[PDB]
Structure formats: structure tokens, C-alpha cells
Amino acid sequence: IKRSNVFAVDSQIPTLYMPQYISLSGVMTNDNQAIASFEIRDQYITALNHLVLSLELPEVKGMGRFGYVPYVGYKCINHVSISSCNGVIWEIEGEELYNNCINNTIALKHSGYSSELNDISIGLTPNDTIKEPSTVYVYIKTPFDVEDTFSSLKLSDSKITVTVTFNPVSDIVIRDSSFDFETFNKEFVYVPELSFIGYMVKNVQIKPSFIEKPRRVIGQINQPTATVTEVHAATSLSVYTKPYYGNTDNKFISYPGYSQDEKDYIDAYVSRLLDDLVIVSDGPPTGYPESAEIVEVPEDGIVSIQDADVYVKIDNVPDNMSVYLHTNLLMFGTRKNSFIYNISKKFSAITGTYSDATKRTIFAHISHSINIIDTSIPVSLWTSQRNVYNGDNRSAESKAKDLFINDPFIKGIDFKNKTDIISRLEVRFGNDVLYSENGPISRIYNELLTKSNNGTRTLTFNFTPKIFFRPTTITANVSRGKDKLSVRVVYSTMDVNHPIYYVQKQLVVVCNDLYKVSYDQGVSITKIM
Amino acid sequence: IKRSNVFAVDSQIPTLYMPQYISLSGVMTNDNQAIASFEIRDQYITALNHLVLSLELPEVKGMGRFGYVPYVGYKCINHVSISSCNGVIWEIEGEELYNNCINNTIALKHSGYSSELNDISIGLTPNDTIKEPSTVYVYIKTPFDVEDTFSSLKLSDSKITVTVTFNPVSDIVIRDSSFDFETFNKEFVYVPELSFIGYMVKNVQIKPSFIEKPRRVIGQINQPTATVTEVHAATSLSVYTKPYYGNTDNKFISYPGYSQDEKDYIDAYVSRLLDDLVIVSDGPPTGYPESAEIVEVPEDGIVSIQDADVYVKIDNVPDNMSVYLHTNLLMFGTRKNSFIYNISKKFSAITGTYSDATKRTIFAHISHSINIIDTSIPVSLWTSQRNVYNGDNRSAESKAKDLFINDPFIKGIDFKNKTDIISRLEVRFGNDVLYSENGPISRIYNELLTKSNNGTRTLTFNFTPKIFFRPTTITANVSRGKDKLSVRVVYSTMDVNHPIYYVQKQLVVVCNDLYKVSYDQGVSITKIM
Amino acid sequence: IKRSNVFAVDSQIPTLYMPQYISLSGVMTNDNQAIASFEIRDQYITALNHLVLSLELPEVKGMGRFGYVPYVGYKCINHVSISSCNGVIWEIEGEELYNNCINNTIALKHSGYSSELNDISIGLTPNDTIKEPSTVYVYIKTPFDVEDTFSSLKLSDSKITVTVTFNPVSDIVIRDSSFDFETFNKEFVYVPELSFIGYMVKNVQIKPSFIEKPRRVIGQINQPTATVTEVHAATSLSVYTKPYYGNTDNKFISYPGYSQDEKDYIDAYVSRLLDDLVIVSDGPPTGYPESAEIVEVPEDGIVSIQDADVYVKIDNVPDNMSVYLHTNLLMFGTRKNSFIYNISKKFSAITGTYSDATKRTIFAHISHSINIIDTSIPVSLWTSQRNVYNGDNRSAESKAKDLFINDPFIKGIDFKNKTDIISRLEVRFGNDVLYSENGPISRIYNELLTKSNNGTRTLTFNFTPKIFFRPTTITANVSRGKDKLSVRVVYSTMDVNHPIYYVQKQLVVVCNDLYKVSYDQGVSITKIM
């Protein structure tokens, strides 16, 4: 019995090298999209990987409510490209980069995720500081990071250029109307610095490698189809939907800030609704539109709103004041005398205590049925032409606290991507059906295999180890016409009298193509056919 | 100096294959245990792994309090078996499957763990919907998943059958007496679908492999011994205890629902006790049994309960009402005039405010010594024959809110498996002592080595990589009689006047046997001797 | 096309061995530092790894406030050494051991991290039990654990000695002045037990290996320099700063106990300040020093404190009482009529309700600007000679609740190591500059590469797999004088009128040297040159 020794190893002497952390400042150029270019030319840098982008956010002064989106560093990136003299080596969109890093909690934390950055801070005077200057770090994960020095990008005596395109500053900022965003936008400038790990290698022996480069296709607005052409060697395919808020002003009622659970979203929304829902006043409350229906709460504390009973009990109400309930705070309906969507009927029990000192109701326990979709409705959709009612019956004070939100990486139709609006998915390679499903079993598989919490519907064709094998791909057959991937979905049917029915959707299809990387005459890549 | 190249690899071309996600519907057969069978016969399916079971839970309508246990998908599974024409290939119990997946947070989340499923929802009218229809996904982790395609189950032109046995629906449901469980049970049916990843391989070269199959032995009620016979090649051995609630009605006072921390359990329990503990009333409170001792709280706010001082201060008590304290809410004792277990004496400070509108006391800060064992006591044990007192002096209203809980995967004597009731463990291989310990150092080691939070006392005999080596086992010596593993424990001594002393216990011993998998004449396994 | 089989393996038969868990009691010897020695001499133990130290903490009785620091098991360890007959094989400081385990959440949990151990418990009578006896487990991670049996420490027929030096018990205890620490210290004794996994190997074939041993250098108080000499083969270098609280009594105002988030620290601090900040009294509040400035809150609820407006609104104040605000609770300043640091001016809105029953103010919402540095100020620094004011104007009651905290593993100048006090870092190998940076990009890299949340500024020179290659090092050139590593930093500039400016700092430099491990004539190590 010849036995393999599992208590000792014969240590290999590795290639002689020395690593170094290297920072570079960029050249910035500019609706004038901001672009940073970083030039890497150094004869003693043989390979590199682990790119990190530094961004200095400035001091924010003035009046209004201002905050940064979570993961602001990732969300300010529109596009990243690595090139040489022979053309582009590897590139990615900001959405797909953020997708690839969504499971790296450390990287997400470094890119800007804290109370200081992401709470909605309030400025009271034109000289009040709303945010202090800060620095975020964006880990640009590339295929050259999977196996450390084995997968690194070798600079075969070539000059490597890294180009970063930035999103407009309105994408990364949550603000109210009181904040002077025009001035802020005129003054804001991205200040980037690029870091990487370089390797000074002694007598490097270079071999050709393989690289996967994502390619992204967005369908037209509300179409259930998208197609990616010229597919010859794909390792994976993923499909998801994005909301198109272009038909709105991008104003929402609430945003939970640094708290990012579904419960947190719902709590912020309910908190914003309670100030206009239950009113303690001397006589009929004033300052609400004519369409508002404010009723007094009887001695039994129960108000009926057409099949719905709301239980209101407030402590310490003065003897000259009564408790009032808003029975149609937000209303939606497409036909005049049919079903109505009423945000007031989603409450069952409201208790609290009136404060004589601050003249407010401090709410204690609330029983309600608000979900994430309601927190995700845009304010424009409550008052669209299709609504036969006056949708928004809130006070002017609460109307003034709505927030502009322009986050570019939102999936689905809600902030959490919690509702699945795809009820059937079909993929075709050429004309034949490659995959079909009704439930999200492919998303279950993507999450199980990548150990992620925010998976998408994904067909993965590669199950081999990463760089020590050539990746397994679905291969084209141009003779039989199998050279394109077509995706058709069936959207989940929503009620025509729910405002979320009118959020516009786009289908996104991402394809990972296989490329050969060769190192004769500098660095170059060729698409595998 | 010959140096190993650590900056380049020679990529191997792997076996030509194509993966595919495959779903199957089953054949259901039926105290009529429900059994689902899934048949896999497909000539182009060469291998498979990554089994996922889909379960559609129906709409739940009616009155009462209803909820699902956490991880309902895992808890509805009694047994899973994979077979071919030559017999069983691999099988497992539901408890051990859940044990093997306890460290996979993604899988646990997919099997049904959310507020919507696990809050105890309340139905008010016979047409109220308590739960909406939902789908859960149970990842059935098999030994064929450890190394992706290397460890996959090859179908040597054989038909593979997957059989799932389900637990009764009462195991996965938390309910009160007001819910119509008889009708619910008559109507509930499991609707399962089986998914796996199949591989269509071109010219597969098959080699024999090794597989570990768990074998489970449960000792008799309250015996400190269990033995597993016919042990010839075990890779690991684990020991834990389970509570036997068969001598009870399985009713408990509280359950925290979706919150699953120890603090959450304790908070739910204290919340259920406070409504009968402190009473604001006009005169001596009514509606309590004769054995209740309700005393008025003096001006200093301190009530003495035999060496115990409770500090009660309630704000806003009306002038016609007084504050009362329940001094023997739950009581236990075995001898008439000796030590008594009194749930009231476990409180030291109770403060709150009376609400005139809702006629309740809203409690603020509470100081207490309630632990997890108290939340884990069954209501039947408070009123057993051995209790010389009337144990339960609660109001009928609170008595009506007790929950039936029949969770099948509970370990220890509390819901969290927090108390260790094993004070000494001894394992014998044959007649010789193989292992001995007093503290839980083997559980510490199991958690450290498996990177788990819910480890058990485990002897692992294998420290070699998984599939690239033959596993290391403890080998039998039938000549010397070393062919069985005997386990004897010494239980921690509990006080005879604590009700948890009378919870019945079973010892569970799990043994992982090594099997050879061969592929001539289809798939077959043979026990290593 | 020769294809590598990725669906089958040729299983290797490994070395024949049998593992066993082994516990040992020690020999304890003793300002009399406690030292435990464990002797391992057993002919059938061929290798070992995975050391775990058991510690029994006793019952704590008496009066006062008492608690254990988080991770008490790690914090009681001063030094660990593994030796043979040829000298020390491997050793480490307690700080660096805890650093190496900071990312192992399971190990941190096992070493003592729970509400029961880490809440500040209160003893009321001299016989009250503050803490029950408990056992913690400290995983002593060694280089012999990285690759299981491949990296294990082989005992070439040698006797191995493990020696543990313990910190004084005052390092692991958080206490007030009311606790009798002199008696506690006279009675406390460490009771340790050592566990490891031993391997009984049949015909072991031993080969020489490599090991990295940390070496630690602490700079002098407040010097921005430190140097590690005799550096010939280092795999990594890390730099951080520690606070020196020797010029204080180590008393702080608050400690959050088991809650260990920055928000938790701030909340505990604000809670301790509110009792003296806002006072509901009949007339000017009494019991405060003469330097206190207590003003009555006007009808509009706004008090001005030199450019700062505090909004105070308390409900249910009796008609004979008024609301008062402490305008200089904690004050600091170095010049008589210049800038002042006033803890009262860091509040903007204070609301709450007075309780007539308990005669206290129960605070509801608070708006403030307290940060982690304020919670990290020592009480001695408020009343130093450099303060031209009476710094601490709190009541005697709150002064009596300050806690002694002597935690030995604190980094930076705050409890969370959140503020970076290093604005520039330079490393020199010999006289040449090896590395330079202004921001913490090296800490970003350390966290990204080690997947940690508490990284330090680190230069790592090794990117090769751990034990199957010889590690890559930065190599000395004694001819050119490159045989020492010098570190110089520039500290962040703090305001001279902030008390945190006067916390003393030490620079810590840790170097990982490469050693050869050989097994002829027992175990021995030699420093690589």
C-alpha cells in the first residue's frame, strides 16, 4: 500500500518577485460626463491586480435635507475600461461591477455605507454643514483577482490605461426641494485616485489565459423581450428587470437612510404617513385639500372606511380638542365607481399619546398592512391623468418633505427587489428552447452556488475550476443558426387600480463571453469563436 | 534554482459537458404519511447533484392565531432516500439533513424564514386570510455536492428514484386553540417539485468513489445510554439529546415568532406574563382562581414575596383605582412546606404608565431574572400531579392564548439548546474507552472546525481532504470485539422543585459510515468492512 | 484533444493515522504574574495542532457594579510560548494572538461574549451574586493550523512545553468604586486547562517546513517613530497605535457592556449625561458644584449657550416645579477667554416626560452631536492641570457611577479604533524608502485581502499559497545596510482645546519573520538569513 503523505509537503520555491502598493492620480475630462484616465507605464511592473478607486467627497453646506445613497462609491461609477495599445482588454458597466461585488460585505462597507454618509441630514442655515468631507474606496473586482498572482494582468512591456466614467452627481444624492442642488451640481467635481498591487517579477514565464467579459443588453421600455447577438462562447447568462422612472419627477414620500431592511423602509413610510393620518385638533383640521375626508373618531374609537374599521385611541387629548382620522390620505382608481386603492384602509389600530408641550401625537403601537411596494410608489403616480381621484390629500408641510431619489442600480419595481414580476422565463439558443421555467428556481440556484443573498435569474454553463481549466461554455452552431440568445418573459399581472401597475419596466440581459488573452506583441484579447 | 511558476498556469481542457436545470413533478401517496416519488430516467443525463425541493404552501383562512415554524421547508421533511435498481444509494433523516444545513444561512433563508411566514398572525373572521400562498425551497445537501462535478452522482444508464417522506402538518404549524386545526389538517396536502442540476457528458470516464451515509440511533426515554452496532468504518460520531414532550399537550405560554434570539424568547415570555402580573383595578381584581394571591402595592411601591422584594411603580393611575401585584402567578413545588418555584419572585422592578383610553398598563422598564428555560417549560408541567400547588393562576384570557408547538428538531431542554444537560460523556469502541470528557470540549472543536454556531458533541476521525483521498475512519477489530460504539452520559442534576426537571429526554447518537460506490452494472454501494 | 477528467478522481490512500482530543491540566506559578505550564510527552503522539485553553471563571459575590470585558478569554492572555528541548519553537503576545483571531467570530464567541458575562451587573448586598461561575475557551491559533495535518507540529520524540502567561485580573474586569476589588484580586486565581488534537501516525515521513513568527516593537510614549532591527526575511509588516492611559486613573463615564456598536457606545454615554443635563426640580437644583450654570428653560423651550440653542420640552411637569438645563456639564479649555469644549452645546433637542411616581424624567427623542471620541475621554482628562475651568460639574451621584476600564487591546484613541490618527506613514528598509502613503490605502488592502473588518495598516510581501510554497519575503542586504525596518508617522492634528489631544500614544510595529523548522535531533527552528 503506497500511501500519500498527508503530514508533510515538498515546498516549491516560487518565482522571485516583490509586491508593491501603487497609487496614481488621474487626468479628468468632461452633458459633460466626467472621465478619469490613469496611465500605467513602468518597466519594472510586470503584473498587477486588485484595483481600488479613491474618491474624496467634499464638505456639503447649506439648507435642506441631503444624504448620499448607500454604496455611493459604487453608484457613482458609470463604466470602467482597461486598455492597452491593441485595444480594450476588459471593461464593465457600473451596474454589473456592483452586481459582481454585491456579496463582498467588506467592499460594500468601504465604498460608503454608514450613518454619517447615508442619514438624511438637515441643514438649518446657509452656513450649516450638512456633511463633512470624507473618502470612499471602490474595489474594482476584475477577472485578474480570482487566483492572486496566477490570474494577474501581465504588462508585456506595454502601457496600460484605466478609464473611469462617472455618473452625474444627481445619481448619488438623496435630497429634498429645499436643498440648492443647482449650485451643488455646478460646484461638485469628482477627485479620483487609482491604486493597485504591482508585482516586480524576475524572469517571468508567461502563458496565454482566458478571460470572461460581461456584455449587457437592455430591452425597450415595457417590452418583454431582449436579445443578445453574436454569442459563440458564453459561460453564463443572467436576466433581471429595472424600473424606468423617466415618466416621473423621481420624488418619493420617504427613504429610510442608513437603515436598509424592508422593515426599515416600511417604518420610515408609516412614520411619514402618521403625521397627516391622525390629527388632534380644535375643530375640523385645516390646511388640507378639499378632496380630503377628515372624520372625528367616535367614543368607541372605531372609524369605518367602506368595509375597513380603523381603531384609533390617543391618550391625553385636551378637553377642547378631538381626534380626527384621514380616511383618504392617498387614493387611486381608474374607474369612477369601482375599486379604489386607499392608503388609509391599510391601517387597523393606531394608539399613542398627545404631548401638550410639543403639541404633537407621539405614536406607540401601530397595526397596519403597508408593504414594500407602497414605500416604492413614486409621488407622480398618485396624481397621474389615469387617476380619477385627487390622489395626494396630504398637507403642504408633508408634501414639502418628499425626496428626490435617482439611484441607478434599482432592480424590480421596489427598492428591495423583493417582488418578482417575472412569472415565466424562456431562453432560446437560435430557434430551439434552451431553458424554460415558471418559478425562480434559477435564482435559487444562483444564490445557492454563489453564496449570495441578492441573486438574479441566471443560467450558468460553467462548473469547472476558474483558471486552472479552460471554462466550459455553451458553444455556437452558426450552421444551425445557434449564434444568438433570445429571452422572452411573462410579467406578473398586477391590479389595474394599483399605482405600481404603471411603473415602467426594462428587461436586462447580461452575457459573459469567453476571450483568449495572448501576450505576444503586448497584451491583446481575441473573442473565442 | 528551479522555481515553480506562480504567475501562469497551463490550462487543462476539461471533459466536454453541458449543464441543465431540470424540474420534476412527483407522485404523491399516503396515519397516512405523505410520500413523494420522483423518477429520473434520461439517457442523456450522465450525472447530477444539487437537489432542491419546492413546496407550495396554500392560503390559510379562518379565525385564530396561526404561524409556521422557522425553516418550515426543512421541518416538514421526515426522510429522503435516493435509490437505483440495486437498492438505496444514500438516505438521511430530516433532523440530520437540517443539521448538515444548519450552517448554510442562504439555504435556511430559502426554506422559509421571514416575518410573513413566521409571525403568529391573527384571523378575526372565518373569511379572514391569515397567510397567503407561498413557495419554499429546500436544498437537500448530498455528498455529491462537495466538489461539484468531481463528486456528482453518475447514472450508469440506470433509473434513479428520489423518495421524500413528509412529517404531519401539525409539526410545522404553531397555533392556538381558536384555530380550526382539524379542518386545516383534513385539507392540507403537500405539493412538491424536485429540481437538480444535470450534466450531459461526452465520453465520461468513471471511477469508483467513497460516500459517507449517516446512521441514527435514539435511546429509550430518560436512559443515559445508546449504542450503535455494526460499526466497521466510521468517519465521525455525534451525540446530543432531544426533549420528549409526549407526556404533555405540547402547549407553551409564548413563542417569539420570527425573532429567534434568546433575548427575543425571553421578551415574548415576559410580555405574556405582565398582563396578569400587574393589574390596575377598582378593588381586588376579579377573574382569577381562588389560589391566586393578589396584593395591593403600598405607597413605597415595594411588595415582599418571601425574601423577594418587587418594586412596582405605575404612572397615571386613576383616583378610584389601585395597583395590584400577582405574587404567585406560576408556582411549583413537590413538598408541601419546602422550596417553591415562583415566577413572580423573578421580577425586581416593574414600571409603566396606565392608559385611560385603552384601559391597559403600557410597561416601560422591567428588571427580571427570567431565562430561556422558563420560556421552554410546557404548560402541562405547571399542573402535573407532582405539583402540590395549583400551578397556573393566570386569567382565562391569557390561558386562551397558549400555543401548540410540535417542532420536531428541538435539541436539549430549551428552544435554543442553550443549557447543556450532559455533564460527562464516555464513548467505548468495543469494551475499551475511546473517549471521555466532562466539559463540552468536543462541541467547541466541532464548532471551530466546521465554522458553525450550533455544533454538537462530535468525535471526528477524518481530517483528510474530502474526495481526493479515501477518508480516514476508525476501523473495527471484530476479533477483539471492537465492532460497536457505546455511548454513556451523566445528565446535569436539576433541582427537584423546578418544573424542567420533569421534561423527558432521549439520547441521540449519529454515526457516519463509509461506503464504496461502484458503477459496474448500474450504481451500487457496498459497506466498507 | 486529451481532456482532463473533471467527473472522477483517483483517490489517494493517505497516511494511516488516528486523531484524538487530549486535555491537560497545568502547573501554576506566580507583582507575581500567573504562569501555567503544560507538558506534552507521549510516544504515540506524533503531531498536534488546534490548541484551546479552558478557563474557569469563579462566582463573583458582593456589592457594586461588576462586569467582564468582551472576549475576556483572549484579554487575560499576556504571552504564549511553545518550546522543546532545543528552545522556543513559536511564541506570540496576547495582543497579536487576539489580532490574528479578530476575524474568527466563532472563536471570539467562545472566548466569552454574552450578556451574562459582559453586562455590568449590580450587587446590592454583600451576599448577592453578581456573576455565576462560567467557562470560556480560547482558541490559540498557531501556524500549525492552516493546512490541517500538512502543517501540524511533529514531535520528533521530543517533549513539548506550552507556557501561558496571564494578565492581571484588573485587565479583564470593568468595575465601579463600590466593588471590593482588593478582596476580589486577593482571591482570584486562574484555573486553566489545555486541549489539542493529537495524531497517532503510523510510519510518518517528515520533511522540513517554514514558519512565520510575529515580533513586536513598541515605541516610546508620544514618539512618532519605531524601528525593528535584524530583519532578514519578513513576510509582512503592520503598524498601529495604542493609547497610554498611565497618566490617568483609568476611569470613564460609561461603558455599553455587551452592546459593542459605535451607536451603542454613544447611547450609553448620552444616557449617563441626561440625568444631570436636564433637571425637573422645585427651585434651583441643589447638589451641584459652584461652577455649575443651571438655567431655567423659558416658555419657548429654547436655551442659548453662546451661539448654541438647546430645545428642551418635558411633558407632565408639576405646577410647583420647573425644567432646568445644565449649560456647562463638562467643560474644557486651555486659555481663559478663548475656545471652550462644552458637552452641553452638543445637544440640540431634548424631549421627554416627567414621571410623578418615580420622580424622574423619562427621555424620548434626543438630537445631539456626541461621537465616539467623547465616550472615549478619560475622566481624569476633564480635570487636568491644563484645564483652566472646573471640568466636571456633574452631581456626586453620577460621579459615583464611573467605571474603571483597563482593557489591554485598545487601538487608536477611542474604544472602536474609529478615528485614524495617522495622517502619513513612511517605511524604510535600510535608508531607502520602501513605502509611503497619506491615506489608509494599506489598511483598505489588508481588510480586502484578509476579509476582515478590523484591519490595520499592513505591508504584505507574500502572495503565494501558504504551506505548499516557500513564503515570499522582503530579503535583507547587509552589504547595502538593508537589515532593519524603520517606521515614521505624522499624527493627525487635534485641537488644543479638545481633551482627546492629551491622550498619550504609542506606536506599535509588528514584523513576521520567516523561520525554517527542521526535525533532526528533535524539533528546532532557525532564523532565515
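Residues displayed in chain B correspond, in order, to Swiss-Prot positions 16-45, 49-547.
Structure determined by electron microscopy, 2.6 Å.
Using N, Cα and C of the backbone, Cβ positions are placed for all residues, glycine too.
Noted in Swiss-Prot for the protein shown:
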type: MUTAGEN; residues: B:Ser26 to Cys; note: Confers 40% resistance to rifampicin
type: MUTAGEN; residues: B:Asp175 to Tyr; note: Confers 50% resistance to rifampicin
type: MUTAGEN; residues: B:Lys429 to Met; note: Confers 40% resistance to rifampicin
type: MUTAGEN; residues: B:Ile439 to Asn; note: Confers 45% resistance to rifampicin
type: MUTAGEN; residues: B:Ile485 to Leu; note: Confers 60% resistance to rifampicin
type: MUTAGEN; residues: B:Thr511 to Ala; note: Confers 35% resistance to rifampicin
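For chain C, the nearby mutagenesis positions by a Cβ gap under 8 A number none, drawn from B:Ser26, B:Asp175, B:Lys429, B:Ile439, B:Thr511. B:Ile485 (mutagenesis position) has a Cβ environment of 18 other Cβ atoms inside 10 Å. Looking at B:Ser26, B:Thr511, the mutagenesis positions in this record, the fewest other C-beta atoms within 10 angstroms of the C-beta turn up around B:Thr511. Checking the mutagenesis positions B:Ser26, B:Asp175, B:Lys429, B:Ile439, B:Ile485, B:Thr511 against chain A with a Cβ-Cβ cut-off under 8 Å leaves B:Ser26. Note: the Cα of B:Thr511 (mutagenesis position) and the Cα of B:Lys429 (mutagenesis position) are spaced 18 Å from each other.
Distance across the unmodelled 3-residue segment, from the CA of B:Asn45 to the CA of B:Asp49, is 8 Å in the deposited entry. Here the C-alpha separation of B:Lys429 (mutagenesis position) and B:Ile439 (mutagenesis position) works out to 11 Å. Over all protein chains present, the Cβ of B:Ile439 (mutagenesis position) has 19 other Cβ atoms lying within 10 Å. Cα of B:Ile485 (mutagenesis position) to Cα of B:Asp175 (mutagenesis position): a distance of 23 Å. Same-chain residues at least 6 positions away in sequence with a Cβ under 8 Å from that of B:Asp175 (mutagenesis position) are, in sequence order, B:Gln61, B:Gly540. DSSP assigns B:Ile439 (mutagenesis position) to coil in the three-state reduction, outside any helix or strand. Cα of B:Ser26 (mutagenesis position) to Cα of B:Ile439 (mutagenesis position): a distance of 54 Å. Cβ neighbour count for B:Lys429 (mutagenesis position): 17 (other Cβ atoms within 10 Å of its Cβ, all protein chains included).
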